[PDB]
Protein chains: 2
Amino acid sequence: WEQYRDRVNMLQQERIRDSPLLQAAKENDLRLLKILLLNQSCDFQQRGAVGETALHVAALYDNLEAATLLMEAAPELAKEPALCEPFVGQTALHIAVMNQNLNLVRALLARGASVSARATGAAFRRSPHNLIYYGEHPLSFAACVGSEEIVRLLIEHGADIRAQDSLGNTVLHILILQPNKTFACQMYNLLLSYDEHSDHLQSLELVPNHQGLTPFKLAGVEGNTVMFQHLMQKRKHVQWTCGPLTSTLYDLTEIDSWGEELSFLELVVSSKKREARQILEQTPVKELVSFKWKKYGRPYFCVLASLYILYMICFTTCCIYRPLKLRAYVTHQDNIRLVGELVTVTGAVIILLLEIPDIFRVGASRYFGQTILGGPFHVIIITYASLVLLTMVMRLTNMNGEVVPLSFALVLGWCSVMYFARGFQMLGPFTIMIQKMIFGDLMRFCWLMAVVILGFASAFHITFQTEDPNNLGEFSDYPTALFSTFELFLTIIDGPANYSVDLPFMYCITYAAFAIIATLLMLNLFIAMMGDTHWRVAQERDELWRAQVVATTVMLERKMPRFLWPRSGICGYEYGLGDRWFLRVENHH
Amino acid sequence: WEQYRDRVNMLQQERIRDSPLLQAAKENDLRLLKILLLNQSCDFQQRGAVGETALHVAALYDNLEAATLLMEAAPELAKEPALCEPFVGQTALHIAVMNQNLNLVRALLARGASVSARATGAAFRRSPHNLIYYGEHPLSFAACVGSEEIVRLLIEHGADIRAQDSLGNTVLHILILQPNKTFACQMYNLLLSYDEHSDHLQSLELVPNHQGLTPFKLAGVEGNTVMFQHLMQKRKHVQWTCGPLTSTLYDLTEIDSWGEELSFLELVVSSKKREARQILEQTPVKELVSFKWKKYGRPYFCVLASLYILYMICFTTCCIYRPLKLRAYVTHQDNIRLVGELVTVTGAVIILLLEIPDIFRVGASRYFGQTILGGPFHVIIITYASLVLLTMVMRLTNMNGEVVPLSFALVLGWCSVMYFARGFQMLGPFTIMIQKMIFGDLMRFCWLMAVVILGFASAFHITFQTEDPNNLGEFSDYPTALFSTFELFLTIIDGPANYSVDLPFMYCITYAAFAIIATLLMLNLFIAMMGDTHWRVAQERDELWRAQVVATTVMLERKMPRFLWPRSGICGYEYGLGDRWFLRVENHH
Ligand SMILES: Clc1ccc(CO[C@@H](Cn2ccnc2)c2ccc(Cl)cc2Cl)cc1
Ligand SMILES: Clc1ccc(CO[C@@H](Cn2ccnc2)c2ccc(Cl)cc2Cl)cc1
């Protein structure tokens, strides 16, 4: 409802026009402005629908002569907030900081000011239908514009740093949502120099938000990479540099696991934003995960695939015997016939026993089953789990059949094995493009192919009913006619033909008209097919391939036993360095 | 095991931290550094796990004030090598040459030095898990950094040139592995000016390595082409230049054959490195091999192809008669029936008689059967040789049949003729792309097409077994069902259909679901097919085409008789120039 906000904006700009006693500061009046304030007691009594006063329009643009003489009439006129609903609690300076007019700040500070007044306006929250998000306190509004010395001023009158908004946002992590670099790189250093000077206890960069998240990792998953670059020079310590060779060490007390089950490895694959895929760019991450996948990833990722592919060939093989009397069992083959599914019942309970907790860890299917990188393949994993139970609902009431839902389930079940097809030296990006464009361009012609075939079917059905179903027998009745022309569009079976004394009149030219559409429309599927790989997604299938490896190793580390996983790097102990657990990669120029 | 090297590196950097009596040179201490050396006899006794002493950290970066006063305490402290296993035998200056600090070399040379101490460190050999390879002697370490005058210094104290390492590497050919050009172009001249001054006898550029190879050809097959450019100006001699026309002569006493069976023509097609294909770039090679292929190559490359294509049509034709009694031979047709394979037995012994010596010339199949440019086609040449022998194992025990291995062999045998399909005016790069991408992208869908068809087959088999095999008869049993759906995916034969009183329920919608996968997945093979030729290998199929010609002429020259091959160029004799055998190409500006 942006037009609901647009209801109240133009009310003020001619309400100041209506009453002729207050708007003269907006249009730089001097001589008549010095007349109206002394003859009447009408200085403070002018309030708009917002709660508007004479200083906010004087700081709309800088009215230097307007804010000069009104302190003689009312010096307390600045310290009143606004009262309307979209601008609840917002005062005089709150517009006079984003103007970056340093000649304006000498007046209203020494003549009565209060920096602790926060700005709780309704147009100030983070929202998709609101453009800017600049924070709560005017220190944050000074930090957003990127001015170096006016932010010098308000600190020198007892400014607080640790104050947040109603949704827990401090002064620091509002920089990483804003895309500019050239002012956020320099302002970060001298503002972090003005700490408590007892910095490790009640740390200002370790205090969580209202969600409870350490504000450095917001920059990690929203991926403004220059902060991820710039904080790594505070942790750097050189060891030896010899010519074009140098050494470096890697501190990863935050890049770890068991951090109260809120590590960023859980959450870098959780974002739905497109820039966030390339956070694997710099050396603290990429050579770490490349060692973690080479040392423990590949020699364990294949053995469960082996024990799965021999699981399902056994369940496939044992189900080629189950119809036995459809056209009470004690024989010799009945023992292996029994254990063939007595294995798969305790093998089929585990596929829900391991796949319900990651469902209620997320909380909803709307944040589980949409990710391309996490994998939409779970929709067949969940329906493989129910068939076995259903297979058992038949043997309490003894209904006939119940191998036809098995027929409809076993193919999809067998198709499930290709989710571990990504872990090889190859074959990864081949299965990514198909899942990328089933949703993309297979959807198009499936809404146009069903709508074109049934008119063909009705035109074919209305003609051959004047003759017998014995001479041709292909187009008999309504259900098989649409099926016959639907599969006849795909040039699978040859068109029907007979040569006798009976011959239909209309069928030939409409068959040619069907062929003149089947010779180009099925091939116009191929051009919408082809237009994606050439320029559209040619770069997409490799970065997703190098992101599924960190996805599957973070998903696999949090389920397997501790015995199979130590943490990488070096020990650090026997050396008086503390519990910091460094790491080396070697760089060359 | 790079982490095994990483076990011992950080031990030193805080062991110097632990003992407070030796590390003060590393952190530029002056006043307290002058105290600890006189009160104790503790100057030489500090040794680390490497064998570390006080001068190596003083030459880590340049500690000018540290290496000033320790010669008053121990001037012999520089001439001790290291003792640990990864740094066996490496002394003080060995780090003080790669710093290129010319103010440092005035101290430790005149106060006791020895340039003959080689550096036998374990991190100094050529290895894939080690980054740099800079040589053995500090002359080579001076040559690698590319400094012009500090290499002036150590020559002036009796430096040797002809010394090598344990694997035979002199000072010269360590330049061609390093990719830089702008310092290797100028340093090569004045260092070659400092020869023995009796240069042709015991020549420094003709001394072989430990493998026994003349070090100029390392630059040929590793292909740093600027050395191949720069040495050709020492052999140049102008004759006449008239306007935009000039003449030049070509000395090829090294570009020849019979050079103790170790010519570079054998070995330019042997490398597995990608830059090495474009060594056909400059005029001593390209116009030479273009004359060798035009004069003798094409009028001889076709006649053996003719005598091969009439060989195998005769062997094909004679084998359409051999089953004679499967549903002792003296007739009139038995004479030509006998000689039809009496020709091919002595024609089939030669295909192994000529193709075992190039096997044990290489030594293993791992360096024979992998080359794309040499040709992986030998795998059918080796299996054509065994069928004939097998055909003869039947006629000692008289077993029934043995025309079915002939059936399985004759097609592949007939497919062998296209290895000489490269020698024409055309048709070369057409057969290169297919062999390039059988290994490339035919491998992908062959691991996904077999895994998808058998679930379809089991779903088709589980339904039709409730009915008779008489009404349809297509899906009868397990072995033919997978075969039937495997060839039915390829839209070769039409799908089965019948119209009677019996009609299956589940088959129609799963047939439509098979068709909705067969209409896009077989075409998603074509996009992985298409993505290679457009930008991926469009440049590859012509340079390989102009490299197979030098491959086949060097392979053909070393097998055919001398009568059919003289060497190209001009004679040189009747003229007092010596046995040098020049060549002319003409150049235009
Ligand atoms: Cl009735 C019927 C059921 C399933 C399929 C084909 O399987 C679908 C599964 N699927 C998708 C949406 N609803 C089920 C599939 C999905 C993803 C990939 Cl990568 C590959 C495949 Cl084969 C065809 C007909
Ligand atoms: Cl059982 C069977 C045997 C052979 C073929 C086809 O021949 C293969 C030979 N080949 C390759 C790997 N093992 C044998 C071939 C290889 C290279 C090229 Cl350029 C062209 C071809 Cl046709 C098909 C089935």
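Residue numbering in chain A adheres to Swiss-Prot, whereby the residues present occupy positions 29-355, 376-637 in order.
Including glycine, each Cβ sits where the backbone N, Cα and C put it.
Counting every protein chain shown, 15 other Cβ atoms lie within 10 Å of the Cβ of A:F425 (mutagenesis position). Record note (Swiss-Prot), mutagenesis A:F425 to A: Decreased inhibition by the synthetic drug econazole. The unchanged residue is displayed.
According to Swiss-Prot, the mutagenesis experiment A:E535 to A carries the annotation: Minor effects on Ca(2+) permeation. In the three-state DSSP scheme, A:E535 (mutagenesis position) is classed as helix.
Under its mutagenesis entries, Swiss-Prot includes A:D542 to E, N or M with the note: Attenuates Ca(2+) permeation and Ca(2+)-dependent current decay. In this structure, A:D542 (mutagenesis position) belongs to neither helix nor strand by DSSP; it is coil.
Under its mutagenesis annotations, Swiss-Prot gives A:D542 to K the following note: Abolishes channel activity. There are 8 other CB atoms within 10 A of the CB of A:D542 (mutagenesis position), with all protein chains counted.
Among the mutagenesis experiments that Swiss-Prot reports, A:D542 to A is described with the note: Abolishes Ca(2+) permeation and Ca(2+)-dependent current decay; no effect on monovalent cations permeation.
According to Swiss-Prot, the feature Ca(2+) binding site maps to A:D542.
Here Swiss-Prot describes A:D550 to A as a published mutagenesis experiment; the accompanying note says: Minor effects on Ca(2+) permeation. Shown in sequence order, A:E515, A:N519 are the residues of the chain, 6+ apart in sequence, with a C-beta less than 8 angstroms from the C-beta of A:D550 (mutagenesis position).
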Cβ packing number for A:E535 (mutagenesis position), 10 Å threshold: 19
Mutagenesis positions, contacting chain B; criterion Cβ under 8 Å; candidates A:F425, A:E535, A:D542, A:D550: A:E535, A:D542
Residue pair A:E535 (mutagenesis position), A:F425 (mutagenesis position) - Cα distance, angstrom, rounded: 28
Residue pair A:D542 (mutagenesis position), A:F425 (mutagenesis position) - Cα distance, angstrom, rounded: 36
